Amino acid sequence: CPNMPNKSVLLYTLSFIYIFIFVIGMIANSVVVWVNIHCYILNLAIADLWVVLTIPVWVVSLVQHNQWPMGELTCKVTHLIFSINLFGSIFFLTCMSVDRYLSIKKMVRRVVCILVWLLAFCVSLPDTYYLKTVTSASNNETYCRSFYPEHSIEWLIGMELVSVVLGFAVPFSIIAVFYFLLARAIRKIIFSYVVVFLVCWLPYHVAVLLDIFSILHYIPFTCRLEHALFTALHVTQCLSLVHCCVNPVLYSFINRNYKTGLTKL
Amino acid sequence: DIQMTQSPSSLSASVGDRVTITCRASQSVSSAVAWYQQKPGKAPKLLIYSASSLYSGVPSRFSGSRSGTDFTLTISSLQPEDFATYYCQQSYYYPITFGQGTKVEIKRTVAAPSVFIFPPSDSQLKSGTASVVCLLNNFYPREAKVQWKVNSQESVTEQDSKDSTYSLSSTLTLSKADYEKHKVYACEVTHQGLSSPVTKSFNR
Amino acid sequence: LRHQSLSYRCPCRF
Amino acid sequence: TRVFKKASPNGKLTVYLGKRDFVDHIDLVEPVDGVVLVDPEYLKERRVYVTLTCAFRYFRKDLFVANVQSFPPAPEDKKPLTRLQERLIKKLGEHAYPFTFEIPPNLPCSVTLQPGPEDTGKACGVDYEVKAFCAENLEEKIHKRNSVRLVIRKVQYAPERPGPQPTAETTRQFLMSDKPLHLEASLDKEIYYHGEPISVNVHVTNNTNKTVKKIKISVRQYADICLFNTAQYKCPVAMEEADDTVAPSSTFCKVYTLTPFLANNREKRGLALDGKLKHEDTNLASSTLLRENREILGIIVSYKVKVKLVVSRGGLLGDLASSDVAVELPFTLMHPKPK
Amino acid sequence: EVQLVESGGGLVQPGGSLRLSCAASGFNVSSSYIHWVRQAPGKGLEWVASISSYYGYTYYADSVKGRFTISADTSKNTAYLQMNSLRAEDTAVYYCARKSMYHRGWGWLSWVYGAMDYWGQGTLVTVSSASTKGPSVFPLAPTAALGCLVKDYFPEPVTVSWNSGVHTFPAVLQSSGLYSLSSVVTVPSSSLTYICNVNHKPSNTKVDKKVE
Ligand SMILES: CC(C)CCC[C@@H](C)[C@H]1CC[C@H]2[C@@H]3CC=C4C[C@@H](O)CC[C@]4(C)[C@H]3CC[C@]12C
């Protein structure tokens, strides 16, 4: 397997894209957190703020050819926060869809959202549990990755199933159906919502799905396939993180955290 | 800082006399000058504001006018109640500043002061000092000078009601040991209404 | 949902 | 009556207004009317228009525009003149002509987001501006020196007739103790003024078994810049933390005071202040008064006093289950339209 | 109606401090400027301080640029002019005034600091390292004039009586620190008994003197 010729150029281009994304996010996420301090929307925004705050660490890691100079605790905390917040946002999208459907509760909201965060942290805990940093014996470079039990490295399949089965379809179906019903009842932003939530996240999961199919040796091994998958994955991830910024587009984004002579008659 | 060149320092006017008080702002004011009337003891009662606005309830006789940086307050028909000081006050800038005040006394015929000389009583000498007193009484206007011949404090009373006259008392305090050295003590008073100075003298 | 930077790409993972 | 005048940058066109702030009575927004004097010697563009533009700045997305044919008198346009404009024309002569606008109702009020201390950019928030420009056609480029701009404000004054006293009452039970915790808050009147004291009559009946550690009173400012998107954002403008405590099984009543004023509301940029002309100091955005009940494009302002009861935790659920209790009451923070 | 009540004035030695309180009623301290203006004995006005509560701004005169600490409380709707290190010159009859920040147009003309429409009564404030003392009375004998001299008294005021042509001279602060004054009367020499009675309340003292 030769080395990728234009890996550095693509990484730098997507790093500039990540810089734009991180600036815009930090802005519009710290802004939302400060300013709204709906309840579910508030929880979602608080969640997304952490992902955005962690974006710079991921950008730095990408800049060094996916080498993690920071310590093991840094990678653990960053990955745990990223996973927790991403899952929390994904789930609260469906939760808000359901709440909007029901409305057209005070004792409900608080317990419901605490339970949503409970699920968010629980589902994401196993990933961080086995995360560790190791230095390549030959490449002599540091990296951060998960180390599942040797006899059941089953764990990968289960985690992927949880990521995809729980991730995309479960929200998407309810969200699309409920917003179609809302459109039938009725404004235009409604359509935007649907498309956004699809286009933002529909790609990566599909790409993720393809990754699974490649891990199970269901496709012939070729360098061009690997290059295409690598190019698509990071672009899809950038489009996903763009969700952190476009979420506060259902509502305006206010950046609150930033000669005349007097003659007479 | 800014200064107002209010003038005259003091003018005497009769009932119905047209009084005029200038007030030359040392800088470019923008019609933000206010004028008061501080009767003795009481508090400044605002009269005019913005150099052209008559405050509510104030008599219409008061008139403020601007001539660039020369604000003039005019009392067309003076009345008895308007015998008090007046202070033009610029509010255009900070710190606020007032004029020098311009008392409006009463005008009458010029009458020379009556002079009295009071040798100190023996009581103070027993105490250990002496206070030679020269008194000017029933005189007008306040202009009157007094000198001592062989540390003097003067006090001019407020204008009397019946006659627009005044009284002044100059008392010079001396120690008995040093006081006794001089034998002849006298005070000489000169008033604009007096043809020549008048001197009253006495001996210890 | 480990970011692709943390994701390890090699023929074998187990 | 000082008529704010402004000649064109090269002294060729002069726009004279009558005022700079316009009262939004909800039912009718007073008209922006003025006059324009043109110098024939320097006047050869052959046509001039005066345009009133309402813009939201954040990226200067406009929200409204309306133009008047300043010169020559449009043959189709024939409307009665206003007192200000006709008197000013009589003052000047026959080489000047009027322009009278009519703002459409249900538009954003002159709300400015507070400028940053360490910033010099143009103020955000909606704003109205009259721009007069000579041009044969609107497509013709508008040179800066051959055009003038003059800012104005559309703003609202406090409602006249007082409304009902906002009294908010609430109850909170718990699994451990079936006894209810009753809470009540009120306010002395229905509409407050900027920098006026606000009385919060926090009454409690805490028959429960937990402990009350503190009490919080706030005047949270709810500003919603409702574009086609329906937003709503929060910014506290006053707060009192009274350490008054009601231990288990205690009945309470106390009046607290809170005066929202700009003195301590400077470091926090972006707070909805009133419309500014250049930079003069202004007060907290007067509460918006939406008609009836469309969500008007632009900024809307509201205020809610949010009484709170910091209740202790513990027991079967320990500190896991938060026992926070609160009650909010909407009021109005506008300016006393002077006599 | 608008009313400012001034309080907190009295004898204080040089280097001491007082705290004038200007309780505001009929208007909110937040929506106006509150000024303090001191007029010294036998002198004109002298602006001292000014404050805007809503915007929390303060302006001070040159003579008190640091020694006075004006502030306000909206809860009690009052202004508080602290006066630290009151020096001898500070002896004056202080006044509390204000300017309604309400423009005749829309809300506030925040850039006028205009004429101080409403003035509080204003209380005396004294600065003198002199302990309370009663007066001393001395006679003065020769139309013939006569009088009685009341010297070395403190603090203000002092009362005098006889048993027409009776005049009193405003007390003049002696270099020592106490005050002094006198009264006189003129009577024809043909009729030349007249008793001068001097009283002082701050010390609850009285004296009678005979002149002839
Ligand atoms: C920090 C920076 C990057 C943020 C910039 C955000 C900009 C691009 C946002 C803020 C408000 C947004 C607008 C809000 C509402 C609408 C109406 C909708 O029917 C079409 C999109 C449109 C017109 C949006 C376009 C994008 C927009 C202008």
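Chain D is numbered as in Swiss-Prot; shown residues: 6-63, 75-308, 311-357, in order.
Just so it is clear, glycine is given a Cβ too, placed from its N, Cα and C backbone atoms.
If you look up Swiss-Prot, you'll see D:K250, D:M255, D:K324, D:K326 marked as 1D-myo-inositol hexakisphosphate binding site. Sequence-distant contacts of D:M255 (1D-myo-inositol hexakisphosphate binding site), defined as residues of its own chain at least six apart whose C-beta falls under 8 angstroms from its C-beta, comprise D:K232, D:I233, D:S234, D:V235, D:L274. In this structure, D:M255 (1D-myo-inositol hexakisphosphate binding site) is part of a beta strand by DSSP.
According to DSSP, D:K157 (mutagenesis position) is assigned to coil rather than to any helix or strand. Here Swiss-Prot describes D:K157 to Q as a published mutagenesis experiment; the accompanying note says: Impairs InsP6-binding and oligomerization; when associated with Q-160 and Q-161.
Every protein chain considered, the tally of other Cβ atoms within 10 Å of the Cβ of D:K160 (mutagenesis position) stands at 11. D:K160 to Q appears in Swiss-Prot as a mutagenesis experiment; the accompanying note says: Impairs InsP6-binding and oligomerization; when associated with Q-157 and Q-161.
For the mutagenesis result D:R161 to Q, the note given in Swiss-Prot is Impairs InsP6-binding and oligomerization; when associated with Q-157 and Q-160. If you take the C-beta of D:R161 (mutagenesis position) and look for same-chain residues 6 or more apart in sequence within under 8 angstroms, you find D:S13, D:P14, D:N15.
Under its mutagenesis annotations, Swiss-Prot gives D:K232 to Q the following note: Impairs InsP6-binding and oligomerization; when associated with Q-236, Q-250, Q-324 and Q-326.
Listed in Swiss-Prot as a mutagenesis experiment, D:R236 to Q is described as follows: Impairs InsP6-binding and oligomerization; when associated with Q-232, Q-250, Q-324 and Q-326. Taking a C-beta cut-off of under 8 angstroms and a sequence separation of 6 or more, D:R236 (mutagenesis position) has the following same-chain neighbours: D:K250, D:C251, D:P252, D:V253, D:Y321, D:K322, D:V323, D:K324. Following the DSSP three-state reduction, the secondary structure of D:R236 (mutagenesis position) is coil.
In Swiss-Prot, a mutagenesis experiment is listed as D:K250 to Q, annotated with the note Impairs InsP6-binding and oligomerization; when associated with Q-232, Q-236, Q-324 and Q-326.
Record note (Swiss-Prot), mutagenesis D:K324 to Q: Impairs InsP6-binding and oligomerization; when associated with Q-232, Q-236, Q-250 and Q-326. The unchanged residue is displayed. According to DSSP, D:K324 (mutagenesis position) is assigned to a strand segment.
Around D:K326 (mutagenesis position), a 10 Å sphere centred on its CB holds 19 further CB atoms from the protein chains shown. According to Swiss-Prot, the mutagenesis experiment D:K326 to Q carries this note: Impairs InsP6-binding and oligomerization; when associated with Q-232, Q-236, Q-250 and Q-324.
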Let me know the most crowded of the mutagenesis positions, choosing from D:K157, D:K250 and counting other Cβ atoms within 10 Å. D:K250
Using a 10 Å radius around each Cβ and all protein chains in view, which of these mutagenesis positions has the most neighbours: D:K232, D:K324? D:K324
Cα of D:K326 (mutagenesis position) to Cα of D:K157 (mutagenesis position): how many Å, rounded? 58
Excluding D:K250, D:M255, D:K324, D:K326 themselves, which residues in that chain have a Cβ inside 8 Å of the centre of the Cβ atoms defining the 1D-myo-inositol hexakisphosphate site? D:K232, D:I233, D:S234, D:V235, D:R236, D:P252, D:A344
To the nearest angstrom, what is the straight-line distance from the CA atom of D:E308 to the CA atom of D:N311, with 2 residues unmodelled in between? 5
If you run the three-state DSSP split on D:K250 (mutagenesis position), which class comes out? strand
